[PDB]
Protein chains: 2
Amino acid sequence: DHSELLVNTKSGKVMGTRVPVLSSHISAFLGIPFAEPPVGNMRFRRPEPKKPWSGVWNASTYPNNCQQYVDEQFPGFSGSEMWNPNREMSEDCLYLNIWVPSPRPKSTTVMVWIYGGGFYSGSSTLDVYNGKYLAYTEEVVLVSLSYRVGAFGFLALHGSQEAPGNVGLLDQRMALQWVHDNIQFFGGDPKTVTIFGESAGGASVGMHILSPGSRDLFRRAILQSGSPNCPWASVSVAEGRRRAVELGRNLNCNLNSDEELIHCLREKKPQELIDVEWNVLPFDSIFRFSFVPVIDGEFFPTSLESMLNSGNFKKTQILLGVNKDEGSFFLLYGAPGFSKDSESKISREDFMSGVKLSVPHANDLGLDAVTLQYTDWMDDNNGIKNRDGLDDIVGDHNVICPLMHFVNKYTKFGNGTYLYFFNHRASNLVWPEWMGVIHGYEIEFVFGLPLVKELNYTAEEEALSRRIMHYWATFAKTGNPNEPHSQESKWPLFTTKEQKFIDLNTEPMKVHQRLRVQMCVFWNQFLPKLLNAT
Amino acid sequence: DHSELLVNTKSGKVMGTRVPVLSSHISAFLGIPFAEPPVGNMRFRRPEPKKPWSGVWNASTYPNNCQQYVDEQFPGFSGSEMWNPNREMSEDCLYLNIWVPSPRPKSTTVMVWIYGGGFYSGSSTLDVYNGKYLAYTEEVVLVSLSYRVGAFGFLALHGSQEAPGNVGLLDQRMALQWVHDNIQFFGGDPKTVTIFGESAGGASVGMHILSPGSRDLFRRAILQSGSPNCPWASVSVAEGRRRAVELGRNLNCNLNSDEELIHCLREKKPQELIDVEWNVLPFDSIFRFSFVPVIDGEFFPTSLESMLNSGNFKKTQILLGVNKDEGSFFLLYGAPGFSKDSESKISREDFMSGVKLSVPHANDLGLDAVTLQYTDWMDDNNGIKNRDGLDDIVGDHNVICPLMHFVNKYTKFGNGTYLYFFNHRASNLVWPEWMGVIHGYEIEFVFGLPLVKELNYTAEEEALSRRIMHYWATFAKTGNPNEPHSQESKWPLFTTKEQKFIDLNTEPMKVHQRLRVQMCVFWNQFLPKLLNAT
Ligand SMILES: *[C@@H]1O[C@H](CO)[C@@H](O[C@@H]2O[C@H](CO)[C@@H](O)[C@H](O)[C@H]2NC(C)=O)[C@H](O)[C@H]1NC(C)=O
Ligand SMILES: *[C@@H]1O[C@H](CO)[C@@H](O[C@@H]2O[C@H](CO)[C@@H](O)[C@H](O)[C@H]2NC(C)=O)[C@H](O)[C@H]1NC(C)=O
Ligand SMILES: *[C@@H]1O[C@H](CO)[C@@H](O)[C@H](O)[C@H]1NC(C)=O
Ligand SMILES: *[C@@H]1O[C@H](CO)[C@@H](O)[C@H](O)[C@H]1NC(C)=O
Ligand SMILES: C[C@@]12CCN[C@@H]1Nc1ccc(O)cc12
Ligand SMILES: C[C@@]12CCN[C@@H]1Nc1ccc(O)cc12
Ligand SMILES: [Cl-]
Ligand SMILES: [Cl-]
Ligand SMILES: [Cl-]
Ligand SMILES: [Cl-]
Ligand SMILES: [Cl-]
Ligand SMILES: [Cl-]
Ligand SMILES: [Cl-]
Ligand SMILES: [Cl-]
Ligand SMILES: [Cl-]
Ligand SMILES: [Cl-]
Ligand SMILES: [Cl-]
Ligand SMILES: [Cl-]
Ligand SMILES: [Cl-]
Ligand SMILES: [Cl-]
Ligand SMILES: [Cl-]
Ligand SMILES: [Cl-]
Ligand SMILES: [Cl-]
Ligand SMILES: [Cl-]
Ligand SMILES: [Cl-]
Ligand SMILES: [Cl-]
Ligand SMILES: [Cl-]
Ligand SMILES: [Cl-]
């Protein structure tokens, strides 16, 4: 072993690059391969382990981003473009990135990031995901993986082995297997790996907790604005098949057999599958994505609900939470009456159009039930109330209530739960005020962007980012976000009985209980009973 | 014409009695017959007009009270005994009472009182109904009628003419016909008659507004805590028949034909029918009575809802309202966990037992819907919240929301609506504090008991009674409760658009809007759609 930027792993030697960070420096090994390129006849198939290489792998520059739908609703606007691929797109995209403190640690806490983006998009190379601030400030080895999204990672024709489904989840598991096998050479302790992600990434984290084939590969888990049981996170095998066939029908494919269909889908260039991706959804809806995990009986033994009830899952500690206005993004992009440069005050007619779009699987009784629940009939024509009420409908149904069901089911068997409610609106936010604390905007605090002066955050925001980075890192390290024997206020543990949680903002810590119970009893207990009876 | 206490009517001469009232005096003609005694083969039949008499009728003492169930839940307790018959009970009970100012007016405003008591009880002779205070203070001719209740006034075997149903309503209409024909001789103006009643009496008033055969007999209407469309106020002809047959089955009657059944029921003494009256209800329930008006296609042309929608009803002015805690009486008497001498804090189990009892016709989804709606899940085990929530369930479902539906349907076609919310708890109340402002306790203010010193009301309460007596009387007289060109605050008119109403207490008048819309949209629009779909 010669240099600090050279590391010999079980797959071959890797050469990194020194990176500047807050007046200091650390090491980064970017673009390390963990699977063979899922190209050609490999498209839609399970990932294959990367064949070991001779010589030295150049790990000094980020890798390609997986083929995905690109958002151009607001061309040039940073608010939306900070999420788009910032590297060239390619089906050859299964790589991982590692940020190592300097000098190289011997056996320190490890954190693996799993990006979100509704399983149809996402990149490990985004600026808000730069792990050098976290690695540096908290001295953890920070890993960020990648995984096939869209049809590429989730086209599902159950029964077939050419496109069984969930391969994007299997891509994640292989990156986690590689971390388990090689993170030691980078100074990481494979027995103290914490996986964390946001949105589809948080749902993924929860899916690795559930899937028996993934449990042994990590120690602890953090989930941000995502839960495995989210209504948009999975589909039955019948629906997945139905959508795969419909995708084929959009490309004038032969539909006589799975082989015919799959072969045809494999002959198409990437952008061709992406171009008709959204045409397969079964309803006019928001917060619904075409290709997602399928409850196959393999990666997922049984229905998610029976697994949560039987305690059929990994038991450990978890730290999770949600943002105050999870729904605003999805209404801005597809609900009538909402627009980026307007206060978007909503009319009674658009409110109702929005309820229909938000609970696509509901019948009329169900739609009325929802409307009754979120309408102030003492002032039903208040455009701001209609807007905010619709925002909460989308956030409660799609993120918060599903996470609260998961939190409650998990706590009965887990070894420690820490729940947070993130409600701070960034001072340099480019989105309109009506969107509030947006889906995905706690991430910048988790990765420490506020400590970077040029980004223009207030001093209190830098403080908030530090507390957060330290809660996350201390939790990953010990199973508890609080410092042992500290003076600071204690984030209390979430219990079945007390159900406490804390707010996460620039104000002095404050503890609360039963996060949105009223609305969540509606969403998790009532509405489903109603839909199953009618 | 010789004396002030002697009056010659179209039915014969009547002799009254001078009565003392607040240091002064007035005349009272008590026990005037308006129908032939519905005795013997007359039981269950339509009322027959009283055959004119020779000589002078002694109208100096109250008449008998109709045969009815007598309440002995709290023997000796005034709170419950002030509602029980205070005269001997008899099937010979169709009489009316008149209080005439002195000196006798020539043609003044007339008010006719229709007592309540769920159509199974009630008397025109109760102390809280003494009309001398109102007649005196407001100089109106005050009439109080009587009508058969229980099986006697509402046994219904549609198709038959021996017991067609609604005869108790027909008893009321005949008393109103007699007032139309003879009130002139007592100084009353038959063209300015206002009918008013509480509970079943208020529902009756609304039924006379609906029934084309009753409309021409009165000018205006006042309804207190009752509405024709209340869930307990009527039954289909099938259900009435079903209950009449079940009553017969309780007395070991022959059930082969209506004639057999009716003849048998006619051979039984009164107390025998009363003794098994409650055994015919179809569900374990509260706020439900055995024999009530039937939607027969005669007195009621069509369903109450289609009549309200088509505007098929008398168009005039109406003044109506409800009390703050309508449900407490019915929970005290039959819901588990409630008792007279306890604070009655309710357990989650009794709350649920109570929901079942309160919405007897509901399936499980419906029961859950109700529970979800009235449960504070942030503190579901608060015994006081469970108690009060259950109180509102009973009041909203049985009185307030049905009245608000009626108010809204009526206003689209009426000539003026005045709505009130009575929320003052009497200072000398003998019932426990948890019952609040009880069903039936605004009556004592409407009849002016507070002006009687010996009854122990505060000075402010005497003031409240006077404003109320004067709103009622001024409304009966002109169609508007407000004084023309007055300094006092104005009770605004209730409109389809603004929906304003006022509170009625000892505080300075205050106007509000949309009385209990949130809960009433639930009860009037949502729940029924839910029950009709499931
Ligand atoms: C997490 O699991 C640990 C170990 O399974 C729990 O610690 C045990 O707690 C019981 C009760 O105090 C003791 O009898 C054992 O000796 C403990 N083991 C050790 C090594 O500490 C711990 O209580 C669990 N924590 C939570 C929040 O459930
Ligand atoms: C109650 O009815 C009366 C009479 O039908 C209404 O009075 C009429 O109002 C219109 C509009 O102002 C006038 O053109 C008529 O000349 C009025 N008639 C009389 C004799 O006043 C009155 O508006 C109605 N009130 C309510 C509250 O609906
Ligand atoms: C590593 O590869 C990148 C590819 O563009 C190149 O820019 C860089 O100079 C290379 N470094 C070495 C030592 O190969
Ligand atoms: C009227 O009848 C009642 C019946 O008890 C009696 O007390 C009263 O004295 C009678 N008066 C006359 C004049 O008949
Ligand atoms: C990761 C993000 C945050 C918002 N921008 C990115 N795009 C997207 C789409 C869906 C989702 O749930 C989450 C996301
Ligand atoms: C008239 C009263 C007021 C409470 N005491 C009398 N009894 C009774 C029963 C039912 C009802 O709706 C109303 C009543
Ligand atoms: Cl920097
Ligand atoms: Cl779903
Ligand atoms: Cl096929
Ligand atoms: Cl489709
Ligand atoms: Cl859309
Ligand atoms: Cl739950
Ligand atoms: Cl929950
Ligand atoms: Cl921003
Ligand atoms: Cl802005
Ligand atoms: Cl930023
Ligand atoms: Cl909940
Ligand atoms: Cl007196
Ligand atoms: Cl009903
Ligand atoms: Cl019969
Ligand atoms: Cl029965
Ligand atoms: Cl009962
Ligand atoms: Cl209504
Ligand atoms: Cl209404
Ligand atoms: Cl009292
Ligand atoms: Cl008391
Ligand atoms: Cl009294
Ligand atoms: Cl309403």
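Quick note: numbers on chain B are straight from Swiss-Prot, i.e. 23-556, in order.
Looking at the header, which is where the method is noted, we find X-ray crystallography, 2.3 Å.
Placement of Cβ uses the backbone N, Cα and C atoms for every residue, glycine included.
Features as listed in Swiss-Prot:
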- B:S221: active site, acyl-ester intermediate (ACT_SITE)
- B:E348: active site, charge relay system (ACT_SITE)
- B:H461: active site, charge relay system (ACT_SITE)
- B:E220 to Q or D: Decrease in activity (MUTAGEN)
- B:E220 to H: Loss of activity (MUTAGEN)
- B:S221 to V: Loss of activity (MUTAGEN)
- B:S221 to C: Loss of activity (MUTAGEN)
- B:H446 to Q: Almost no loss of activity (MUTAGEN)
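Everything Swiss-Prot records as a feature, shown here on the structure.
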residue	record	contacts (Cβ under 8 Å, 6+ apart)
B:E220	mutagenesis position	B:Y137, B:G138, B:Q246, B:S247, B:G248, B:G462, B:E464, B:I465
B:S221	mutagenesis position	B:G138, B:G139, B:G140, B:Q246, B:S247, B:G248, B:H461, B:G462
B:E348	active site, charge relay system	B:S247, B:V416, B:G417, B:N420, B:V421, B:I422, B:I460, B:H461
B:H446	mutagenesis position	B:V459, B:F467, B:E483, B:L486, B:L526, B:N527, B:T528
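Neighbour count (other Cβ atoms within 10 Å of the Cβ, all protein chains): 26 for B:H461 (active site, charge relay system). In the three-state DSSP assignment, the secondary structure recorded for B:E348 (active site, charge relay system) is coil.
Taking a Cβ cut-off of under 6 Å from any atom of ligand 11, none of the recorded positions B:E220, B:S221, B:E348, B:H446, B:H461 qualifies.
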